[PDB]
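Worksheet: one structure, shown below.
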Amino acid sequence: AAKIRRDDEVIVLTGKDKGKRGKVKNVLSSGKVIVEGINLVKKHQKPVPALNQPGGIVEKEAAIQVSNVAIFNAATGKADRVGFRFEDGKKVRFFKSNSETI
Amino acid sequence: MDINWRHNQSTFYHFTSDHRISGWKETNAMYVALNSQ
Amino acid sequence: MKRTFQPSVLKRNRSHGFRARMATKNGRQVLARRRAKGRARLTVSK
Amino acid sequence: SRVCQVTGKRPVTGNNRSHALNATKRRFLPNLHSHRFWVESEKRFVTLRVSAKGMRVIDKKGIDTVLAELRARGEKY
Amino acid sequence: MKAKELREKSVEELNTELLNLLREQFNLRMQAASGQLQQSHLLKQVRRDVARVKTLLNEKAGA
Amino acid sequence: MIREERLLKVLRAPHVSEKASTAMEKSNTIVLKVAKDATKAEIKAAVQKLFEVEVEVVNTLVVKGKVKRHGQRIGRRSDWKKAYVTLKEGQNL
RNA sequence: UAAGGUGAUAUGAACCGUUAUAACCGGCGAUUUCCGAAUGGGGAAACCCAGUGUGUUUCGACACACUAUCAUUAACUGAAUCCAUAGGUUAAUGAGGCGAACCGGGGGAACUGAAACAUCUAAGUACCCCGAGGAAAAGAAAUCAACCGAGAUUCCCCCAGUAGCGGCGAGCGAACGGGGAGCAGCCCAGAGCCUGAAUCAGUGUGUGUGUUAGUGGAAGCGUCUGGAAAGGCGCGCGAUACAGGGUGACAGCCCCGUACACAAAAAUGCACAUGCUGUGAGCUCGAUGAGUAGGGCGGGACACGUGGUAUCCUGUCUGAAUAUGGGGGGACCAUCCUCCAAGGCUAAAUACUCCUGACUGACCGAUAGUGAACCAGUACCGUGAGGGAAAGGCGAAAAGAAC
RNA sequence: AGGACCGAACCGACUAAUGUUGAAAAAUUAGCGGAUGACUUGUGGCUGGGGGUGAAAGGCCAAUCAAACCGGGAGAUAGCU
RNA sequence: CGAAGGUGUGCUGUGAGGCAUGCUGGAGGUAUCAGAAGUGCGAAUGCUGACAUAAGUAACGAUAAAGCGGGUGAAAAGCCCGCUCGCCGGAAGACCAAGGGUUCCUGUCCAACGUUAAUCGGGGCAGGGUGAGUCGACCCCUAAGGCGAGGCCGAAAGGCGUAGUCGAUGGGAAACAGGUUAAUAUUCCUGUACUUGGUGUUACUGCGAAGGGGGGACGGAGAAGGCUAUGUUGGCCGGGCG
RNA sequence: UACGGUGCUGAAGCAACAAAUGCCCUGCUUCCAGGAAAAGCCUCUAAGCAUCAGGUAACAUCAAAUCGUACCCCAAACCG
């Protein structure tokens, strides 16, 4: 299965946002994730003469790699790796280092 | 253009014509050879 | 001047077409080489 | 084709050799003749393309045994 | 809807067959190609639903 | 008779143009894109039974597909069939 | 298996799904237009035209199925002619076509070399054709050997560039014998005794294992440079896991994995076991392959070019003996030794890679490596067979340039 | 009547000039021959490589012909450059 | 805290070479001592790509020929409109077959294509456009010829060929006038028609073939005669009196 | 009258002569060099069917499917 997944809160390990926490917006099958407020790029797009014309410099979030984030433990308050155990026929994720099921 | 240039360089590679030099170039080489004999 | 290729579809097909390659041993070997070389059009049909 | 229907004699290949030993290809042909054989057990004439030693082996084995061999190997007479 | 179609009779899958083609399929091709039909996914789901009815109808009839 | 399963697959779209428009508003004919293997008896029966109108006669041409290109990649479109369906004096659609 | 999906260029729109009937992966099914062996007739492939039968509560039109040829078998018919054969009709079974190499067989060059060329060579090669299998072929001594013995076939290393063959030129080139790989023997020509006795073949079932989806899978932080850290420095931990790949520079400990340990509802390959069917064990006695062996003529294969040439094959003409017999032992005769032709089957060692998986390289890195890293046998050229390209790399991320 | 006469279409190609890296891998312009015949032309068919066809020139057989084109033997061979 | 590579400088060895370093570059390089070579290019009328040279030179493709006004446009010798002028008129007009295959028509763009410019185009992009009982094909029938069940023949592949079956360039049923679209028309519309089959009713009734006969069924040349298409002139009708 | 045209209305609409290489003519005359086939078409019957089927005539009704149809076509669209 997948370790970092959709509605999950992560911290960022490498680059430009190192140590910034945030919630995963979505997760792309390239092996990337979009996490809110994190990898902000300053796109500037053209006001297309179709449906509504924003113009300007829109500040979006970019997709960071899945390996550049790890999910935030919040019981220790640090980054933590994820394993998979079976509980009652459910393959659950669990935090390593305190072994807690998420 | 490149394909037409390769094929249109490839035009007189298998020729036969003997009065024309290289298949196409007009000359007087028949009279030159013939007068040399 | 009257060049060599004076086209006719009926002679193109009766001569070099598929039902005429398949009609004999050696044309079937022609089609076998064109398929084996892997060729977008085998005969000249249309 | 020039095959004896009894003995199965094809034409084979060979060489014309000469006095200077020049090898040339040739074919040796069987002595194929089309002869009409009376069978008494069927009261009929079955015509075959035999060699001239298919007739020897018909004279020795008999025509019935030979026809049993041709019917055995699917040679149609 | 796969067990639901599986539990009828041959006559009733011929009825919902002819109603998938009739009511749904044709009116959405005519409605789709005349500028209407905002909802385009209906074309897909109708088409696959006719595939289900013909599948169960072939499985129910004989082998 | 023609089965209704066949008879639904034949008509494909109404054809919108200005020749089509003047055919409707001037000579009762509705122009519509049909199945490529659809005969005139099938188109007549399918407009008789799917728009519940009365058809006088059908005229079918087949339109050849245009060789377009994207970038430097050509491709022929696709042949379709167009039916000029002449209705009777009582019609709407 | 699953929290994300509706293949790519290629974004959108419209939606589906989140604890299970989204999607993705696998087993088995269903559908599978038209052309193509193409098979109902035809044809300029992807089209034209049917016949026959069954059914269609608008049966004035539709739908479905069958209809090719040939071989074999059976049934019913059936001439010249009486019986009968030929023929005809119908049914059942099988075949047909494609495919890269390997294999057996039918045909079979020449350039070249001989410093010319004809015998010879190249070479039974290239090529053409037929056929078959996962291998084929061969194979169970009418074989060698040599007065001792060996014991079917096939493959490898010697023998040995040897003996020989050779316009005795150019060249061709063994066997015996030795060492290994592998090892397996049988059946019919024929009756009685006796039966299902080993034997395999076809199938069911059970077990084991493998394939086709998968599951879990260790262990790290601080600080400095930097756009970014996996790098420097400092201190820790894993290892049956430091194979490899990715991650914003070089990561055992970030991610996917690797070692390791497990997993199959279903379909299967292999190996045992077992049920049924077919098949026949074993004993006594008898038989023990005729236009054949051999011969004459012509040719070919044997390393051996007709030579003193054994042996094998046969196109032609002939032609035995048949266990008190016959073949061979390199002209040939005698003595001695060995073997039993004219019927057939047979695993393994062996050869090859269209194709699949894993791994590896003192192989190539875009004028190289495939012709082809890129929608390449394409564009293009040629009536046609056929010929046949060029063309990779922004960035870490499009943030790909609002105004 | 005519392998009759003059002469357009039509078939041809005798002379000259131009052209000869052409407008054209054989033409243009001005004259020229045949023009009811052994003529000419359209569409289809047949003949194939030591082979075809030839009112014969070794002509023609897809701008190729004292032996076509394609592929292969094949990296033929080259005492020569 | 900056590799390979690229481009300079300085030092150094007898030489092939080596070493250090500035700038570009942006991620790899490799001592020493061994090992293996697709191991060193100026020549091969070498192969591939690039770029010069002649040189801003010859040429810009029939000596049928243009001139002006106006419009559009950023720009007009070339486009559109108008008036003149010239050229073809047994063609340089019109309609097809073969062949091509969207080039047709409309809107829009001027990068490349157009031997110049281009607003234009057979160019780019998008949309539209081809309507049949009577035209043609398919279809029925056949020629040359192809293929060919059986068959005869042949090492194999295969050759020939009977029945048959295909094969037009030939034989076989039927529509004309007028109007219309930017683009189709003997196809659409208006008017007036015709042909061949199926089925049903009614009246009369001998029907029936891969069989017999007719017919289809067919040469070159020449000669007139009768016509028509078509044209010329007069009449008529409308307009002009310059 | 989006000046591009769009509708409405519309007179005469005859005769003479000339005349084809087109039509009668697949004729006629003539000449040797002696000039396709098969079907549709019309007829005759054989086997068979014979108060049925079929044939003919009139009327009515249904059907006539499929593919081509743009555009160039002595040419800037075909072969060069």
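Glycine residues also receive a Cβ, built from the backbone N, Cα and C atoms like all the rest.
In Swiss-Prot, a published mutagenesis experiment is listed as F:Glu18 to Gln, annotated Strongly reduces trigger factor binding. Experimental mutagenesis at this site is recorded by Swiss-Prot as F:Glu18 to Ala, annotated: Binds normally to ribosomes; strongly reduces trigger factor binding. Under its mutagenesis entries, Swiss-Prot includes F:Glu52 to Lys with the note: No effect on trigger factor binding.
For F:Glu52 (mutagenesis position), other Cβ atoms within 10 Å of its Cβ number 9. Between F:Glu52 (mutagenesis position) and F:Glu18 (mutagenesis position), the C-alpha separation comes to 25 Å. For F:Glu18 (mutagenesis position), no same-chain residue that is 6 or more apart in sequence has a Cβ closer than 8 Å to its Cβ.
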